[PDB]
Amino acid sequence: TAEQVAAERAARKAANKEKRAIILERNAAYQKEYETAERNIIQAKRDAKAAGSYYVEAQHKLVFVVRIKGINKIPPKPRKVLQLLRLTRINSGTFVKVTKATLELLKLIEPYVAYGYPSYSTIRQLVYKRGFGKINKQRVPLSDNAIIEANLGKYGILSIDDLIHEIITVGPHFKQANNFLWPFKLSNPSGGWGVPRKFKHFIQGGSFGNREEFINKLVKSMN
Amino acid sequence: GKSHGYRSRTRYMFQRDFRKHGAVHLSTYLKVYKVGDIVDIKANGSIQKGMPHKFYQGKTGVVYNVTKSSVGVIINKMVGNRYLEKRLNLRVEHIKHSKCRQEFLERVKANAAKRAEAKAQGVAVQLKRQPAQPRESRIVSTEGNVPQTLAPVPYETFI
Amino acid sequence: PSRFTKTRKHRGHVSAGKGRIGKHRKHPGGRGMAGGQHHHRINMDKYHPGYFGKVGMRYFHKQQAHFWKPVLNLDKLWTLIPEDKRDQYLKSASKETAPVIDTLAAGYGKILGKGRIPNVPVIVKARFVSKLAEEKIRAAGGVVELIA
Amino acid sequence: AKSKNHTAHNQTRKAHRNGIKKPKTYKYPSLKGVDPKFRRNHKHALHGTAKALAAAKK
Amino acid sequence: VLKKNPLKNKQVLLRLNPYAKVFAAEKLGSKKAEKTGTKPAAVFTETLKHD
Amino acid sequence: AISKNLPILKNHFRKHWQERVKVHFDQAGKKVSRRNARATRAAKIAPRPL
Amino acid sequence: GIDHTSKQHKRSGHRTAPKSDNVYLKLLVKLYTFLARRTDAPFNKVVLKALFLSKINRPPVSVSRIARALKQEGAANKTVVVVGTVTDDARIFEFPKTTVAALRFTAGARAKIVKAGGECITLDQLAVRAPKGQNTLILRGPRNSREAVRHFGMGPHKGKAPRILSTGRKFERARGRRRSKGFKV
RNA sequence: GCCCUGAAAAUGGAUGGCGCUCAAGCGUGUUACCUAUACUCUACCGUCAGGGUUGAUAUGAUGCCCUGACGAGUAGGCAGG
RNA sequence: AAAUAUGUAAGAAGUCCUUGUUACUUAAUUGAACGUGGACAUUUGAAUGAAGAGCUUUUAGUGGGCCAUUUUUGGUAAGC
RNA sequence: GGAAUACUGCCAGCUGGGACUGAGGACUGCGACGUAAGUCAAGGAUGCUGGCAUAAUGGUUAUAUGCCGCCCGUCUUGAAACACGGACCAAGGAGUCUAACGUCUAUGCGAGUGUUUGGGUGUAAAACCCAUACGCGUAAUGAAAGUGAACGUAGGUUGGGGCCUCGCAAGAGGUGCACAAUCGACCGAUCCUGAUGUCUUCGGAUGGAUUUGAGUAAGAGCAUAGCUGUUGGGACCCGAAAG
């Protein structure tokens, strides 16, 4: 009894040591993955140019969507879509994997949201600052990797950076990973919307619809 | 006053197709129907017996009975806030195997087979359909295709 | 008791439970069974199919209990022998000393045939038996004796 | 006084509170309206196969 | 009892994700790219600057 | 008026019934009387049996 | 605001405790909620809940009904559990041994069971013998056998029983009940 | 395009008012700034949910404790007071 | 001959092999139904979500409605 | 030709100023820095100094000042309404009780159940006790005369909680009450079949049917009480012209 604890204690201390080391290996490898994908794309473009060709980039596999209309007066069809995408509150936001079956959802909803292509930076900070997970309904702040592993370990994914990676690379458990992430609760943008009126399209002078890369600037000020 | 007979509102619905009036070709009488088959109902107004009421035009149900000259069909109809189960006795002139149950059965076979060659190779399968995906990077060349540049065009009347 | 009564809980809401528009008025729709063939017919067919109209023969001065004939199923029957004396007859099971059972004494008027009885013979005195009832008694090696 | 005559207004809101669900699907459904001869013979078919299943239990 | 934000507060930054330690130590949130000379081809500039 | 799915009652009170209600509060009293009478009959009945 | 998808502040529709104030029942409950919580054992969870049920949902289990269940293959030695009361039934003659744990035995049922060499146990007694419900057979009465339920779902063509107070030809047997009198049902 | 004519009604009077003419007017562009019971973070009240805990050990087991989410309301239903 | 709306399907209640029952059916153990026995569970057969799913009884109020965009009928029109 | 700068973006780059908060209450957790012992900003504030006593401060109240604020009750799609009631204040003032019921619940007993018409008894309208009956239930179906519930371990199929067996687990097999769906069997009605018999017109075996029933298929009820709901009653309170 007086002894035993040291068994189980130094056990887990050791177990922890190893878990931590794995995350260290992994996180260092994702740094590489990323660093060389990005570099790759850059050189691709310069080579095409050099060959008198044009590199044309892969279409985005991933979007972040933020609902920007409040909740009254909404037509039933977009209303359902807004809910199936977990957007039932103004300024709350989620990740959507882009395919045809989801792209037609974003179309139905376009007047009520602002969306785009999030950067690693933005995703990293969304998940660090406002990442909470769903665990028997309850909404739980991701404040230790143990919590992620305990629910997402079964798919690989045993750190918060494992999570970010399954989000940014989309990839095989994106469904399950992304769903575990509660809807992000953003503030109003600090510095404003930058347009006199939100409820027109970004193309028309602003807010609503796909603003593409410019989602990062907006989300960063909301986060 | 108002008028709501049985074939009310059906002038274009029960009409025959342009240049397709007359005898119905024998294929229609040679199809075989089984309990559990999925048929689409579509009235032929040249055959007045065994005729679906117009609510069922364009609807698809399941065969629940087979008879000398008709199949019985089960349709689920919405009345109020609830579907009621309806059974219809349609003659065969008014019915047609549902073509999508055919793609489906074909794929189930295709699926069994894909599974077979995969196991008798001991490899992963992947049998469910993915939706259309984003599109991967390409390099377009310019050999013979130096971009032609266009500009908007001045207004002009052609009247 | 009144203190558990929604009428106490309604004090201070205008109007008790009864609505602003519809009021609790003083008999709409008529009294009692008014308009059962008129404005109350939907409730009356559905809920009371059969209600209106005649069916059958009248019978003047009928005397219930000319018809008295309360039924007992084989199913029980052994219940008419009292609990203690019951084990012995069951075990003995003989044609020579088998138990009388005056079913009329017990208050019954006919022995119907639902149920099984154990093999043991029984002498059943009754007025009226069903065809099958008598058939099961006999298979167990008892008889029916008609009495009055 | 004349009053309003008809409308559907609100009716789908109302049907969708508790509403729509779907059919109530069973394996072994109602044989209601199925060919009487056929059924009468199905009976005998089923009796027999039951018989034999029990025959294969000695 | 209190959500601390790893994006301020290096302690919980280090708690979730080490690596950060090396990330910072090695810089690499900066970090010079290599250097290539590759030139665009004639045609690319002809048409950039076209009409 | 007829509503809901309920049995059809036939409560016969269309008639001034309140002028003929008999509540037997005398249940206990009449009993004490019945006995006191039985007592004194037997009394004067000498040793006869009632 | 929030576009709510589901009723807020909805309460599970389930009893959480018996509506009864019988001290003893509360004690059986207090026992079982310890058991339910502290052991795995599906059994106690089931028995826990059944303790909360109202009278209509504890129909009685009869002694012939136990006789029958005991004839299940491999069941003869199980101890049969009735979270409610067991009633006598003069209809079986041969009744077997076993041990029945119930909330209540009618006098005849105790007799019957006992006379055949068996035993009557209360639920706490069943608890000590079987903290995990080992070798038990939970039995339930026929609930839809009740008179009330004859009249549910009453309507045209439903096959149900009217709420009639008094029966014979002359009571609800004419128009709407036979083809010869208006329509039929 | 702006502006002018076309352009008539009854108490005195309304770009909301003052007043404004390279506007404080009309078209367009760019920044900053003000501000809701909304959004973000935190405390507290309640409601609902999930979870732990009388195992021997003072004072509430319909209790104590942990955790997440939620809160508009006539007619009207139920609950706790 | 659109657009918007609209029916069905996307599998374990499935698939395949073997061969049992019948009074139906066939020239015909031929079909039709329903089955025994045998094989196939990682993506088991698109997506997204699920704040749990299914079910029963009983009962209140209501049963004058009105407004906006869009479709639209009568009317010169109407805050019709 | 070689640079610079702008623009846009990234840094787990370093720093200054200001504002609100400081929930929790021994210790348990994840870490960080140390060669180390130790230290720490790591599962929610501490430390140092000062100020106040017929006082600092807080509650209340009156008044001023900024901004805001139409009369309630009612019917109504719409009332502050140039709709109605209401000058003021006390006291009074409207869903009751009864007969019979539906659902739900609690309770007693349970194939039964209901002592209270009555009797016994009494510390006297109480409490205590009880014989025969009767009511409802345990049989249904027919207009009726009538007839009246096991082919089968009270049947077959599919789901079923729980339990049993193998297994370290995942799992697999066994058994499967309640409940649901479906095929069958049994009782009555209807329509067929019409045997052995008999007095010749009685009898009605046996086997059937897209027919039919508020049935059977190892009983649930009877009674007391409560909320809600139903019908008759002055029937939530107040009101005709009339007869």
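In chain E, numbers come from Swiss-Prot; the residues present are 312-362, in order.
According to its header, this structure was worked out by electron microscopy, 4.3 Å.
Positions of Cβ are set from backbone N, Cα and C atoms, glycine also.
In the shown protein chains, 11 other C-beta atoms lie within 10 A of the C-beta of E:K314 (mutagenesis position). Record note (Swiss-Prot) on the mutagenesis of E:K314 to A: Significantly diminished nuclear localization; when associated with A-315 and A-319.
Experimental mutagenesis is annotated in Swiss-Prot for E:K315 to A, with the remark: Significantly diminished nuclear localization; when associated with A-314 and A-319. Long-range C-beta contacts of E:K315 (mutagenesis position), restricted to its own chain and to partners at least six residues apart, with a cutoff below 8 Å, comprise E:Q322, E:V323. Classification of E:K315 (mutagenesis position) by DSSP places it in coil, neither helical nor stranded.
Within the same chain, no residue at least six positions away from E:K319 (mutagenesis position) has a Cβ under 8 Å of its Cβ. One mutagenesis experiment named in Swiss-Prot is E:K319 to A, and its note says Significantly diminished nuclear localization; when associated with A-314 and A-315.
The Cβ of E:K332 (mutagenesis position) has E:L325 as same-chain neighbours under 8 Å, each 6 or more residues away in sequence. Under its mutagenesis annotations, Swiss-Prot gives E:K332 to E the following note: Leads to an inefficient release from ACL4 with a delayed assembly into the 60S subunit; when associated with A-334.
Here Swiss-Prot notes a mutagenesis experiment, E:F334 to A, with the remark: Leads to an inefficient release from ACL4 with a delayed assembly into the 60S subunit; when associated with e-332. Its own atom aside, the Cβ of E:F334 (mutagenesis position) has 15 Cβ atoms within 10 angstroms in the protein chains shown. According to DSSP, E:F334 (mutagenesis position) sits within a helical segment.
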- Candidates from E:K314, E:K315, E:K319, E:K332, E:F334 close to chain A, where mutagenesis positions are judged by Cβ under 8 Å: E:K314, E:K315, E:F334
- Query: Distance between E:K314 (mutagenesis position) and E:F334 (mutagenesis position) at the Cα atoms, whole Å?
  - Reply: 24
